[PDB]
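Structure first, commentary second.
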Amino acid sequence: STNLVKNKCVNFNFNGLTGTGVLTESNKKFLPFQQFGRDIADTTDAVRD
Amino acid sequence: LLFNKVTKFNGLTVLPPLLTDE
């Protein structure tokens, strides 16, 4: 594995969860048992390392 | 109020209008 960068759009493959985008700051309160979140547009909106 | 009463990256592209909203 390797680290991640912000404001530079890249591809992310978290254990089979694949996607492309910028990895920017999360600023919303989440439940402790979350693995990943979604937005209104049915898209993977949040990711946890 | 017309603008306010009226209330995205999945391969589609909402091309901005040639004539700007302004």
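Chain A residue numbers are taken from Swiss-Prot; in order, the displayed residues are 530-578.
Cβ coordinates are placed from backbone N, Cα and C, and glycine is handled just like the others.
Of all Cβ atoms in the protein chains displayed, 10 besides its own lie within 10 Å of the Cβ of A:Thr547 (variant position). In three-state terms derived from DSSP, A:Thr547 (variant position) belongs to an extended strand segment. Listed in Swiss-Prot is the natural variant A:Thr547 to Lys, annotated as follows: In strain: Omicron/BA.1.
In Swiss-Prot, a published natural variant is listed as A:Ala570 to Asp, annotated In strain: Alpha/B.1.1.7. Taken residue by residue with DSSP, A:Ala570 (variant position) is part of neither helix nor strand, so it is coil.
Rounded to a whole value, the Cα-Cα separation of A:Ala570 (variant position) and A:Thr547 (variant position) is 17 Å.
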